[PDB]
2 protein chains.
Amino acid sequence: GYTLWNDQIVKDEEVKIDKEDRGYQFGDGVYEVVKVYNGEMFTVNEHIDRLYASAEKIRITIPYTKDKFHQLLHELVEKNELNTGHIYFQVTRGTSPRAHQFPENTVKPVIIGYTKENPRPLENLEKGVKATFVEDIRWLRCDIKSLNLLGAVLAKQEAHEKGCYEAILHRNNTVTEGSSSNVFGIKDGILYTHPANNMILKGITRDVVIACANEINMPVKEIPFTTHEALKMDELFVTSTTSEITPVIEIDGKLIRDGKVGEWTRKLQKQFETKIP
Amino acid sequence: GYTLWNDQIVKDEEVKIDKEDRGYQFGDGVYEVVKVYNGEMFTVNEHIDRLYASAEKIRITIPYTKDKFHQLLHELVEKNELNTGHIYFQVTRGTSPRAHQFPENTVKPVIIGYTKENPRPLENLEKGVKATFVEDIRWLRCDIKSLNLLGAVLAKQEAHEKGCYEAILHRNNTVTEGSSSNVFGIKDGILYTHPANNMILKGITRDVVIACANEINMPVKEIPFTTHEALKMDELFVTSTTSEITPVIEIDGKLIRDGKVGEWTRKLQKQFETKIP
Ligand SMILES: Cc1ncc(COP(=O)(O)O)c(CNC2CONC2=O)c1O
Ligand SMILES: Cc1ncc(COP(=O)(O)O)c(CNC2CONC2=O)c1O
């Protein structure tokens, strides 16, 4: 297929990364993932906004305007004939002789973007999945969507080895987010989720779900809960650009309530469905 | 020059890195830096043992034996005609379609290694440097020498913008290590340094400096110290494969004692000198 390399659309084969690209040596870069539903990009402006926000937090100046980057993404979708799946794009500080400090503001950032066909995980949305609690050992700037994802890969692998779909991370027993998602809990018609601070990534899906809750008049409390309190919830689910609204019906062999998708989780999924292209 | 690429020493122009190499997308890899003095590698075996340990901690299997990696670095040094500088080598989990969890055991790791001419830091070793305190916000597995270095690059940059050489990190007021070095303090002829746990990298230079202390009858206590205690030290200095033993004479405008390189630092530098090829 075709890949986005800076401001050019090229065949995958023509793309080569330099050994001294800062994203290869320091994980010095940021990224985003956007879901495409039948040719249309879902919440593309919000993801672009967050990419530029993440870049700014680590002081990376993206050389193109948001309008140009938007046009670039559209061209990438049209050329790859992407129907349903997602676009992955990242920006690193650039190539420069190895040194921890920033280069000389000449080094142009390196932008890489590509597509992948991937249907909605319908079966997981319907039946729910199994999860597991894993100690959160990541750094203290989880609000930045950077390429430093080693903590998340190790947590995801521990989950996959136990036959679970996602690892629910916790710091001192206080639930934060999943290795690649945000976590929500419902008790007596009230929606609970960790507030948006340096401890979690302010997910775009997470925000759309909170909007959906306000729309159906379901109260929301952005208050942290513990692993033990999570097990005492009536319903539990995780959110991500790829997972959408995935129900968690079991954690470490302990069923959530009856082990069935709850009443409110279905009302949110239904309200979410109205926003999809 | 020539670059070590997997098991072959090739021309740099022939090396091609894939966009889906896990080192580029997740910082999923480990690395090392070996110093070379007039064509001879310093503490090679120590650095090689650590590379294998680091990889082992994140479940990466290096396909060659330690003997083959050593002859390869030797070859790399011969081919590049390296006199005094360093070798940089890294190992990533490999190339595989983007997914957080480990790929199938069929994918082989990617190994990259190269050299750089860089003289010994004469001025710094003789006159000492200025450092600055920066809060440690890195992950909790600092004992692994991985490519997830964004926390370190932001700290080092903060230090450079202030006119400082190194950033001395502290986690909840307890001094851990520097953005790219280990930190030592001296009070009453006693050597103090943070113990080797998940909070710091067990540096090779660090261990050598501890071997040097025992050789000159100097008592060593691996007990952590706070920022307030660091400023009350008689002597302060940082260690690393490239900085060797660099004296820190000031931190944020506060002189360490009289602002001159102390007596025990010099003795330690003198003893270290006897180990250099
Ligand atoms: C740690 C973490 N928290 C939350 C989310 C959910 O954010 P969004 O709702 O905006 O998607 C993600 C998405 N991470 C992704 C999405 O695909 N691959 C990733 O690395 C994540 O990695
Ligand atoms: C965080 C950190 N602690 C300690 C050390 C000192 O370890 P050694 O004594 O074994 O070198 C380093 C060296 N890091 C280096 C050395 O050069 N490039 C780097 O990233 C380091 O990055």
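Chain A is numbered as in Swiss-Prot; shown residues: 2-278, in order.
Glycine is no exception: its Cβ is also placed from the backbone N, Cα and C atoms.
These come from Swiss-Prot:
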BINDING   A:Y32, A:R99, A:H101  substrate binding site
BINDING   A:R51, A:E178  pyridoxal 5'-phosphate binding site
ACT_SITE  A:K146  active site, proton acceptor
MUTAGEN   A:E178 to K  Loss of transaminase activity and small gain in racemase activity
MUTAGEN   A:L202 to A  Inactivates enzyme
Going by C-beta under 8 A and a gap of 6 or more residues, the same-chain neighbours of A:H101 (substrate binding site) are A:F27
Including all protein chains displayed, how many Cβ atoms other than that of A:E178 (mutagenesis position) lie within 10 Å of its Cβ?
28
Quick note, A:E178 (mutagenesis position) and A:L202 (mutagenesis position): C-alpha atoms separated, nearest Å, by 8
Would you mind reading off the Cα separation of A:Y32 (substrate binding site) from A:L202 (mutagenesis position), to the nearest angstrom?
12
When DSSP is mapped onto helix/strand/coil, what comes out for A:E178 (mutagenesis position)?
strand
Output: those recorded positions from A:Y32, A:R51, A:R99, A:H101, A:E178, A:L202 whose CB lies less than 6 Å from an atom of ligand 1, in sequence order; none if no residue fits.
A:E178, A:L202
Span of the recorded substrate site, as the biggest CA-CA distance among A:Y32, A:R99, A:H101 in Å, is 22
I'd like the Cβ neighbour count for A:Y32 (substrate binding site), meaning other Cβ atoms within 10 Å of its Cβ, all protein chains included.
20
Alpha-carbon distance [A:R51 (pyridoxal 5'-phosphate binding site); A:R99 (substrate binding site)] in Å
28
